[PDB]
Amino acid sequence: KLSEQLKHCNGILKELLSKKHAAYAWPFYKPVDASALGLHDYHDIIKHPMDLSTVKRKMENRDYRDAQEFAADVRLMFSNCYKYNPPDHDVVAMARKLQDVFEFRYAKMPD
Ligand SMILES: CCNC(=O)c1ccc(OCc2ccccn2)c(-c2cn(C)nn2)c1
């Protein structure tokens, strides 16, 4: 939502939030509510929380100046998941699948 590359980023963001990917994207829709989920060590392990609603707010507010800055937040969101959770947890399988969607479309960035 701005430059050509940021339009491509906004397109990816809309796809990640779309019903097409909802079966595995839903844990990433909103900030992790650590207290609600009983994850009382979450904010000791994850210094920089990130989620798709925060990425959406930042895109809407024209916070991202380029595609690289947008991608860094999306990857931070996945990295937090891989850091906090055992690699055999259901949420990690969901993260892997949504990251596959992200990486393959991000690679189609217009020059
Ligand atoms: C290391 C222990 N982890 C958790 O106890 C845990 C539980 C639910 C989560 O999210 C809701 C969710 C996801 C998938 C299936 C069912 N419920 C999470 C979680 C969510 N995110 C983004 N990262 N971890 C962790």
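We number chain A the same way Swiss-Prot does; the residues here are 345-455, in that order.
Each Cβ is built from the backbone N, Cα and C atoms, and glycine gets one as well.
Lifted from Swiss-Prot, the feature list:
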MUTAGEN   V376 to A  Abolished binding to histone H4 acetylated at 'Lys-12' (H4K12ac)
MUTAGEN   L381 to A  Reduced binding to histone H4 acetylated at 'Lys-12' (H4K12ac)
MUTAGEN   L383 to A  Reduced binding to histone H4 acetylated at 'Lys-12' (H4K12ac)
MUTAGEN   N429 to A  Abolished binding to histone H4 acetylated at 'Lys-12' (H4K12ac)
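On the structure: features taken from Swiss-Prot.
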residue: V376; record: mutagenesis position; contacts (Cβ under 8 Å, 6+ apart): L383, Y386, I390, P393, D395, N424
residue: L381; record: mutagenesis position; contacts (Cβ under 8 Å, 6+ apart): none
residue: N429; record: mutagenesis position; contacts (Cβ under 8 Å, 6+ apart): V435, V436
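In the three-state DSSP classification, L381 (mutagenesis position) falls within a helix.
All protein chains included, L383 (mutagenesis position) registers 16 other Cβ atoms within 10 Å of its own Cβ.
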